[PDB]
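**Student:** Below you'll find the structure I mean.
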There are 6 protein chains.
Amino acid sequence: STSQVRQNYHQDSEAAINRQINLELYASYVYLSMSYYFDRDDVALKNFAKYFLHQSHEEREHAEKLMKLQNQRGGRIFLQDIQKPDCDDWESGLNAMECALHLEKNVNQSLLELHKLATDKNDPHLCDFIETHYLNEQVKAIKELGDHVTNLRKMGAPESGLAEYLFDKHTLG
Amino acid sequence: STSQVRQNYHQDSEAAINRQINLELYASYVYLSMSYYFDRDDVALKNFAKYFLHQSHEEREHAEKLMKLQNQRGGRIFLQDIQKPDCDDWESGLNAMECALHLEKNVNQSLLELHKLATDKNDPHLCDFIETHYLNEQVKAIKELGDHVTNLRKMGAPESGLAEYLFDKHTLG
Amino acid sequence: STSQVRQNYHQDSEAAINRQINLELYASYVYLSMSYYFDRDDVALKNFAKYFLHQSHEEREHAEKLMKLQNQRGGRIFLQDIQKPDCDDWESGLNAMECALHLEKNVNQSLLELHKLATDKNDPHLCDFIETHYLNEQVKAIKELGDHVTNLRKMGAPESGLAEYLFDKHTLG
Amino acid sequence: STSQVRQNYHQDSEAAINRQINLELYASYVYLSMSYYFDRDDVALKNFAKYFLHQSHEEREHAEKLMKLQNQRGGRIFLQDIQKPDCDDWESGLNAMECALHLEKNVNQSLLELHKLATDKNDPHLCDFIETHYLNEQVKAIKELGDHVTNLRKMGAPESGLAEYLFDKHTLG
Amino acid sequence: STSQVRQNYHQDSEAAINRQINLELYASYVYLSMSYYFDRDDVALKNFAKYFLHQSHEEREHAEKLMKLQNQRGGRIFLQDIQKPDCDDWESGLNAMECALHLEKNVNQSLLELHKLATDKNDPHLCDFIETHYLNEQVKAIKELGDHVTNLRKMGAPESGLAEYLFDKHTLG
Amino acid sequence: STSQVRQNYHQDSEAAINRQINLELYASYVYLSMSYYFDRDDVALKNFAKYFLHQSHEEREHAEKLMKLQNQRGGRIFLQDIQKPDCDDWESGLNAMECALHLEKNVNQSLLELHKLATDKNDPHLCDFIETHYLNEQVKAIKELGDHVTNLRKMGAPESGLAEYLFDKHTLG
Ligand SMILES: [Mg+2]
Ligand SMILES: [Mg+2]
Ligand code: NA
Ligand code: NA
Ligand code: NA
Ligand code: NA
Ligand code: NA
Ligand code: NA
């Protein structure tokens, strides 16, 4: 039953990787929803839409890299349903950025727990995989989203549609 | 409540588009599963894996184009859960190709029903959208998959692992 | 007696590095033997030979990088005899690939023990050296060898000399 | 009070980063002093001066990267006075190189303690930041300085002004 | 005791140069603090940050040129502690620009006193050094900062976060 | 049992080739030891290290060419243990060069005996292989090492660390 390549790869780590794959696919779907919200004719913030579509594709890439990891270690991928995002209508550029920040922090928390598990199972390859490919990416993403939220708020979002317009132009464009 | 851009776009068409979006996202996820099945160390068919990953990304592109359509017409996207694929283990190159063929034919059937609905609602824009972007693509995909299945079977798949090996090299590589 | 550069470098880590150097040199020599086995006129698999010669040189590079590490930390290299490989005749492409897989897993196990020792001695530089330069390399090498073994077996190696011939051409060539 | 981006970043780590920033700025200032010592008309070792000025600028870069880290994690930078270096007159090329070696080892010790703290607080992002950007840099710097000191001593520094002259020309030039 | 190169270089001028070196290093450190204030996630004015970092590096260059002068004339550099800046939190883009203006005017006043001293000691080389490299630079810097402050105030800084946002984009970007 | 390609290739020649392969691998390992001796922080002669590493790789190439010969003639390679070098610490640039000279002369003596054996067995292919690829190489290597030893001695090695320093720079650099 054991893969010929498997070495020092605990069942708990394999299961946690499968959960992280699902979470990354979920994040990609959340960002897809946000993108096309901003593509609505009654929202019409093209650069918000582009920003979130880029994030969606990046999240898909993260999921695929985890799947590649799983196969590299000799674990077996078990996919689950990708739940629909919590919202259909993201209300505003600022609200979407705040939800993105919350999402990225949740993903980061899951990654930190994954690292803790790897450490407990003395899986240095897994630990360094997470460190190299995920944790700094997450820190950067959180910092960027926080900067965006700060700017929107200082500009007067979401009540100032001019605020969101100019942010779309000058920051995201 | 009605979008300022909406014109000659029936509620039934909007709902059918939302269903097609979900179906395309589902197909993308199926192909993703197949790709990483072939990436397993105990399967190890790199070009099968590449082929199905390409298909996965293409299906995502199809879904996004439908979302763009929905917004263009002034309908509203409502996302649903993306169900996990029917299999974790796709058994063989031939079996995966046959399942892909079945999937593509199901997608085609859904597209044909969408066209029929558009026609019944006298929505020529929608009809020609489907015709231009989807129906021929589907016909081509089905023909290609049928050709692949035919070749694998004639070569002796799935019992001839040499068969699948050489198909991976010479057709998909 | 203590090197002017030495800092946070335990005697046990220094000794373990010397053992790893010997192991890497041993692996290089094993791969050299395999390469020239496939260079025999009665075996005559040029691409197997090339593959294993490449691996031999890579293993030498790994050993030299460990020697460089040893000097960087202010430890002292102590070389030992390089034992001859366990076989003169590697029997088949498949058998050689399986022995290579076993060898790479043994090297990986030694690296994991080295990492555990470094961690126990709170030597983060050493830990990250191992993580960055060795562990992922090992995981990749094991995955690649497992893929090769899987393909050869599915093709019908080692009884199908046609199998090995075509693998030599299409995978290793 | 808590930054919107802050996650898994302990107050003790934040304080330790602020201390490391100060230490890096101090090291930059030490190297600046050494550089301009060698720029004196009665010392006149241009390549020593260039070497230490380069080191000064590199140390400033290290400090700024730590400040960037601090902001990325949502900690707050608190700057302190930069103490003047211990010497105005560095006596000789050899003496300056030895003091540089001592300084680099002190910086390394502080980094190791920072890593230990990060580990104790289960801050893998911080650990890997230190590992990736600082620890190997330090090991290299210490090895290089030790090599320089060894060469100067073997050449006959500091009594052989010819020794320092030729080292300036051939190693540092 | 007297340097072989020293000619027409009064002890008072040497001491005043040492004081100016310290002041330039202090200004560099002030600008560094301001830069990383604007790098905070809750401030998030990237172009303010870049502007002040550039100023910090320029101030370092000014200090190093004074050190070079000191050695050229045969004076001896005596470094002092670099005091921490007066603020940790610079409150706003406008407030930081006003503090920068005040700082630059203080530096200018010190330079003017240095010139007066040089003149009194009949040190035309020193006078022209100051004139050529420092005084016009200061005048320009003060004029630029005054222009910035004027614009921010007219735009509605610091209460209009939109004001600072657009200034960051259009003037400093 | 006899290889299909074997012609005019005596068992004694085959055995002597296997011994020469081992000797070449041994020489490679000796040079590797010397290289990393000079890489020590307390020796720190980078160009000595580079010179000996180059020699190590060249010796490995010689061994591989002999293995290729063995297979070309239809003999069978039998590898033996590679003994560790006689020294861990090579004491000085001059001492290492003298040991290298002794080693190269021993290798040359073995080659001359190999040629004599080939001649006695009327194996002109083997004789000319040795002549073309090995004997002149050896003569050159011995002459070069003798020149190096002569220069070091005249310069005052090994007591003059300046001597070795300048030789490292000007001859080996
Ligand atoms: Mg074929
Ligand atoms: Mg790491
Ligand atoms: Na992600
Ligand atoms: Na499709
Ligand atoms: Na290795
Ligand atoms: Na540093
Ligand atoms: Na200045
Ligand atoms: Na040789």
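Since chain B takes its numbers from Swiss-Prot, the residues it shows come out as 5-177.
Recorded method is electron microscopy, 1.8 Å.
Note that Cβ sites are derived from N, Cα and C of the backbone, with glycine treated the same way.
Okay, these came from Swiss-Prot:
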type	residues	note
MUTAGEN	B:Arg23 to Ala	Abrogates interaction with NCOA4. Fails to localize to punctate lysosomal structures
MUTAGEN	B:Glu28 to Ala	Reduces iron binding and oxidation rate; when associated with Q-87
BINDING	B:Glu28, B:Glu63, B:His66	Fe cation 1 binding site
BINDING	B:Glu63, B:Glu108, B:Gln142	Fe cation 2 binding site
MUTAGEN	B:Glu108 to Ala	No effect on iron binding but the oxidation rate is severely reduced; when associated with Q-87
**Student:** Around B:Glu63 (Fe cation 1 binding site), which residues of its chain at least 6 apart sit with Cβ under 8 Å of its Cβ?
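**Tutor:** Within the chain, B:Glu63 (Fe cation 1 binding site) has Cβ neighbours under 8 Å at B:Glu28, B:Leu29, B:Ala31, B:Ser32, B:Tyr35.
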**Student:** In the same chain, outside B:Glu28, B:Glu63, B:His66, whose C-beta lies within 8 angstroms of the Cβ mean position for the Fe cation 1 site?
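**Tutor:** Same chain, not in B:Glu28, B:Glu63, B:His66, Cβ within 8 Å: B:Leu27, B:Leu29, B:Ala31, B:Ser32, B:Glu62, B:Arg64, B:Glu65, B:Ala67, B:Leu70, B:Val111.
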**Student:** Hey, of B:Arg23, B:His66, B:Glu108, which of those recorded positions are within 10 Å of B:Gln142 (Fe cation 2 binding site), Cα to Cα?
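**Tutor:** Within 10 Å of B:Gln142 (Fe cation 2 binding site): B:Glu108.
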**Student:** Compute the mean position of the Cβ atoms of B:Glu63, B:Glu108, B:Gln142, which form the recorded Fe cation 2 site, and then list in sequence order the other residues of that chain whose Cβ is within 8 Å of it.
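**Tutor:** Here the nearby residues are B:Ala31, B:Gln59, B:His66, B:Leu107, B:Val111, B:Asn112, B:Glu141, B:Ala145, B:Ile146.
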**Student:** To the nearest whole angstrom, what is the C-alpha distance linking B:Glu108 (mutagenesis position) and B:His66 (Fe cation 1 binding site)?
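**Tutor:** Checking the Cα atoms of B:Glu108 (mutagenesis position) and B:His66 (Fe cation 1 binding site) gives a distance of 13 Å.
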**Student:** I'd like the Cβ neighbour count for B:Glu28 (mutagenesis position), meaning other Cβ atoms within 10 Å of its Cβ, all protein chains included.
**Tutor:** 25
**Student:** What is the separation, in Å, between the Cα atoms of B:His66 (Fe cation 1 binding site) and B:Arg23 (mutagenesis position)?
**Tutor:** 13
**Student:** Based on Cβ atoms within 10 Å, give me the single least packed residue among the recorded positions B:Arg23, B:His66.
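**Tutor:** Looking at the recorded positions B:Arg23, B:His66, the Cβ with the fewest others within 10 Å is that of B:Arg23.
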**Student:** Out of B:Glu108, B:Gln142, which of these recorded positions shows the lowest number of other CB atoms within 10 Å of its CB?
**Tutor:** B:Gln142
